[PDB]
Amino acid sequence: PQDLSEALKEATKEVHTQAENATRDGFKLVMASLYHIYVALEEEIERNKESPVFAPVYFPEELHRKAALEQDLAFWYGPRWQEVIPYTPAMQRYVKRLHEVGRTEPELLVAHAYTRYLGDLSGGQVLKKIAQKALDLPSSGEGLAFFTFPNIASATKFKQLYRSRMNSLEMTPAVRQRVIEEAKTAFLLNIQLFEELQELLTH
C-alpha cells in the first residue's frame, strides 16, 4: 500500500488474531496495566512533541488518557490505588521498550502511538459494552472513563486526520520497515502482557 497508514493496518492484521486465550480482578489488571503503559507513552511523547519525526501525530488534548485511567483506577482500587495497584514484569517490559524508543529511536514512537491510540479508540466500544455487562456496576458513574475520548466527537473523522498525519511523516524505505516491525513488537508486548495476566489469574 501507499500510505504508512495502510502498511501499518495490513501488518497489524496477520497479528491481530493471535491470543484468543483469555471477571473483576481481571478488568482491574487490564486497567492498571494500561495506566503504567500510558504514563510512559505519554511521557515519551511530550519529550518528542516538537521533533519532526513525531510532531505531526502530536494530539495532546484529543488523545491523552492518563487522567481518565486515574479517575477509573481510583474507583477500582480505591483512594490509595497508587500504592496498591500491581506492576508486573510484563508491564515493566512494555514500559521499558516505550522508554528505549522514546530515548533512542523516536522515529518509531509513531508505531506505539498508533497501536495504543487508534487501537483503543476504535476497539473501545466493543471492549466496553461487552465486558462491562459481565461486570455489573452501580449507578455511581466512574471506572469506565478510559473508554471515552471526550475531546473527539467523530472517531471516524479523527482516524482519517490521524492516518493522514502519519502519511505526512517523511520517511525512507528503511525507516518505514522499522516502523512496521516496531508495530509488530508492540503487539507482541501486548500479547505477552495478556499472557502473563492469565498465568496470574489462574494460579
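In order, the residues displayed for chain A correspond to 10-31, 43-223 in Swiss-Prot numbering, which applies throughout.
Method on record in the header is X-ray crystallography, 2.1 Å.
Heads up, the Cβ atoms here are built off N, Cα and C, so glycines get one too.
Listed in Swiss-Prot:
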- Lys18, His25, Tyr134, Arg183: heme b binding site (BINDING)
- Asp140 to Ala, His, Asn, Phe or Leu: Inactive as a heme oxygenase but active as a peroxidase (MUTAGEN)
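Feature annotations (Swiss-Prot) mapped to structure.
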{"residue": "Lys18", "record": "heme b binding site", "DSSP (3 states)": "helix"}
{"residue": "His25", "record": "heme b binding site", "DSSP (3 states)": "coil"}
{"residue": "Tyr134", "record": "heme b binding site", "DSSP (3 states)": "helix"}
{"residue": "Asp140", "record": "mutagenesis position", "DSSP (3 states)": "helix"}
{"residue": "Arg183", "record": "heme b binding site", "DSSP (3 states)": "helix"}
To the nearest Å, how long is the straight line joining the Cα atoms of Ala31 and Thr43 across 11 unmodelled residues?
11
To which of the binding-site residues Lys18, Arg183 does the lowest count of other Cβ atoms within 10 Å belong?
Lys18
Which whole-number value in Å describes the distance between the Cα atoms of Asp140 (mutagenesis position) and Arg183 (heme b binding site)?
15
How many other Cβ atoms are found within 10 Å of the Cβ atom of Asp140 (mutagenesis position), counting all protein chains shown?
17
Cβ atoms within 10 Å, counted per site: which of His25, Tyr134 has the most, among these binding-site residues?
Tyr134
